[PDB]
Protein chains: 2
Amino acid sequence: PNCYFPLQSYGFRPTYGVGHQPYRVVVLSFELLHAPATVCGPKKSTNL
Amino acid sequence: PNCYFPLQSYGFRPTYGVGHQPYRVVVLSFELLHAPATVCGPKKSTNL
């Protein structure tokens, strides 16, 4: 009582509703600044 | 494997959750241009 654990279980079972299903979320946080780039997508280099 | 059918079943049963219930959706796409009109609502024609 009135002394509660901060974190509770995210318990998952194969049979819930869609809103209760175990969604796997990953978030990609681009920077899009202008510092020397490292992760460039494909695109193929043409000549000069 | 890696050869997947584009379209999967929308299987419906009388017992799902509301988010999984068979919602019947119809959309009505008005044009609201100005070409000679055809679908005019009621409104009753008064005289001139």
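To match Swiss-Prot, the residue numbers of chain B are left as they are there, and the shown ones run 486-533.
Header entry for method reads electron microscopy, 3.2 Å.
Any Cβ shown, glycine's included, is placed from N, Cα and C.
Experimental mutagenesis at this site is recorded by Swiss-Prot as B:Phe490 to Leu, annotated: Increased resistance to neutralizing antibodies and human covalescent sera neutralization. In the three-state DSSP classification, B:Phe490 (mutagenesis position) falls within coil. Taking a C-beta cut-off of under 8 angstroms and a sequence separation of 6 or more, B:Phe490 (mutagenesis position) has no same-chain neighbours.
Quoting Swiss-Prot on the mutagenesis of B:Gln493 to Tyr: Reduced host ACE2-binding affinity in vitro. Counting only residues at least six positions away in the same chain, no Cβ atom sits under 8 Å from the Cβ of B:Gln493 (mutagenesis position).
Record note (Swiss-Prot), mutagenesis B:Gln493 to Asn: Reduced host ACE2-binding affinity in vitro. The unchanged residue is displayed.
Here the residue is the original one, while Swiss-Prot reports the published mutagenesis B:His519 to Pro with the comment Increased resistance to human covalescent sera neutralization. Secondary structure at B:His519 (mutagenesis position), as computed by DSSP, is coil.
Swiss-Prot documents B:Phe490 to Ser as a naturally occurring variant and attaches the note In strain: Lambda/C.37, Omicron/BQ.1.1, Omicron/XBB.1.5, Omicron/EG.5.1.
Annotation of the natural variant B:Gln493 to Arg in Swiss-Prot: In strain: Omicron/BA.1, Omicron/BA.2, Omicron/BA.2.12.1; the original residue is retained in the structure shown.
Here the residue is the original one, while Swiss-Prot reports the natural variant B:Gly496 to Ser with the comment In strain: Omicron/BA.1. B:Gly496 (variant position) falls outside any helix or strand according to DSSP and counts as coil. Of all Cβ atoms in the shown protein chains, 8 besides its own fall within 10 Å of the Cβ of B:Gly496 (variant position).
Of all Cβ atoms in the shown protein chains, 6 besides its own fall within 10 Å of the Cβ of B:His519 (mutagenesis position).
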